[PDB]
Amino acid sequence: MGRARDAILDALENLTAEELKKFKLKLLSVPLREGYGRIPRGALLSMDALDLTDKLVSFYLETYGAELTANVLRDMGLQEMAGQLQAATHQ
């Protein structure tokens, strides 16, 4: 568990069908660095909020996972939840 997981879950829950569509694409739109893994868009559509929270934290790390979440969210042009999510994990 941890604040990263709690806050990512909260964020995903606060996103809508539209935002989750764009997020699920964005998560595999902005090219990821080498080391980590990419959750493909098929996977992301078959997954939901908690399924992502578990995968996106386990498949990376807590800090990197919440960082990714706020990063990709900020790439969506969403800035409110990005900054809040950042502090939700690490105020």
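If you go along the chain as it appears here, the first residue is 1 and each next one adds 1.
Going by what the header records, the deposited coordinates were determined by solution NMR.
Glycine is no exception: its Cβ is also placed from the backbone N, Cα and C atoms.
Now, the feature entries from Swiss-Prot:
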- 1-91: domain 'Pyrin' (DOMAIN)
- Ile8 to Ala: Abolishes homooligomerization (MUTAGEN)
- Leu12 to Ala: Abolishes homooligomerization (MUTAGEN)
- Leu12 to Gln: Abolishes promotion of apoptosis and NF-kappa-B activation (MUTAGEN)
- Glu13 to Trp: Abolishes interaction with NLRP2 (MUTAGEN)
- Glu13 to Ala: Abolishes interaction with PYDC1 (MUTAGEN)
- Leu15 to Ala: Abolishes homooligomerization (MUTAGEN)
- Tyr36 to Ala: Abolishes interaction with PYDC1 (MUTAGEN)
- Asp48 to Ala: Abolishes interaction with PYDC1 (MUTAGEN)
- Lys55 to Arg: Strongly reduced PELI1-mediated ubiquitination (MUTAGEN)
DSSP helix/strand/coil residue counts for the domain 'Pyrin' (1-91): 63 helix, 0 strand, 28 coil
Alpha-carbon distance [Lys55 (mutagenesis position); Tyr36 (mutagenesis position)] in Å: 12
Cβ neighbour count within 10 Å of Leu12 (mutagenesis position): 22
Position of peak Cβ density within 10 Å, selected from the mutagenesis positions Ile8, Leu15: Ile8
Pairwise CA distance, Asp48 (mutagenesis position) versus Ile8 (mutagenesis position), rounded so that it is a whole Å: 12
Rounded inter-Cα distance in Å - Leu15 (mutagenesis position), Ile8 (mutagenesis position): 11
